[PDB]
Amino acid sequence: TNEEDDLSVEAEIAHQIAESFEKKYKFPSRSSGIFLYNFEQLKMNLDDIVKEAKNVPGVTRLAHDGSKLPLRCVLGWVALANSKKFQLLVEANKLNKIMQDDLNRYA
């Protein structure tokens, strides 16, 4: 019934991820350090990345309004859910704090 919303949301998310597909975002390593990761390392179909990004709380709403997305948070959520390398490299506790901080910063 509301296909127009799902189409506009998917294209807004697809647009922002394609634009920043190679950008190196910073994530907490288990050694208190920092490690870098981008969407290109997810080794996932481009459609699937956008599908997963739609599950991140607050993203689909931000995409409906055409606002800038917290892509570091989206990348971290998608990788944590899909990438075993990312999981084994990240400190999940501080990641959730950062994702919650950047998801409360945005809205």
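Note that chain A carries Swiss-Prot numbering, so the residues on display, from first to last, are 189-295.
Cβ coordinates come from backbone N, Cα and C, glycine included.
Among the sequence features in Swiss-Prot, the natural variant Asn226 to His is noted as follows: In strain: Ni-CE. Secondary structure at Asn226 (variant position), as computed by DSSP, is coil. Within the same chain, residues at least 6 positions away in sequence whose Cβ sits under 8 Å from that of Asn226 (variant position) are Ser208, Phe209, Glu210, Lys211, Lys212, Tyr213, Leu263.
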